[PDB]
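A.B. asks: If you scroll down you'll find the structure; I have some questions about it.
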Amino acid sequence: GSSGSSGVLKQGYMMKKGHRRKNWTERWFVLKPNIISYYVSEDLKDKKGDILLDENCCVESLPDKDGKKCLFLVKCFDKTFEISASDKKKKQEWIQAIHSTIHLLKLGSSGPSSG
């Protein structure tokens, strides 16, 4: 079958919510197997940020607001990421992939040395 795959799992144009201002702006997204980056466009030249995926991090479905449909947001340790989908296909197809992507990390969880 397939053994040893590195790269992005999902990619498409999504609308990210700029915490700074209550507005939506189309932006490229790169759903990684162990992370989630988002570039201004589908060029991957000007990175904006990275969402360290982990058992802790998860995705949830949001209601309808500001005249939006199929909204969703990701809740991480302390950081957050609010994204908006176009149709039910993307919204789901995304949340599903994101959720699963994390589960994989749950399988192998190592206890970090604190103190």
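Residue numbers in this text run from 1 along the chain shown.
Positions of Cβ are set from backbone N, Cα and C atoms, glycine also.
Straight out of Swiss-Prot:
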- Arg27 to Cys (Swiss-Prot position 230): Reduced binding to phosphatidylinositol 3,4-bisphosphate and reduced association with actin filament (MUTAGEN)
- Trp94 to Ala (Swiss-Prot position 297): Abolishes binding to plasma membrane (MUTAGEN)
A.B. asks: Let's check the environment of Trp94 (mutagenesis position): how many other CB atoms sit within 10 Å of its CB?
C.D. replies: 20
A.B. asks: Between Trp94 (mutagenesis position) and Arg27 (mutagenesis position), what is the CA-CA distance rounded to a whole number of Å?
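C.D. replies: It is 15 Å, counting Cα to Cα.
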A.B. asks: Taking DSSP as the reference, which of helix, strand or coil describes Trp94 (mutagenesis position)?
C.D. replies: helix
A.B. asks: Report, as a single number, how many Cβ atoms besides its own are within 10 Å of the Cβ of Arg27 (mutagenesis position).
C.D. replies: 17
A.B. asks: Using DSSP and collapsing to three states, where does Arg27 (mutagenesis position) fall: helix, strand or coil?
C.D. replies: strand
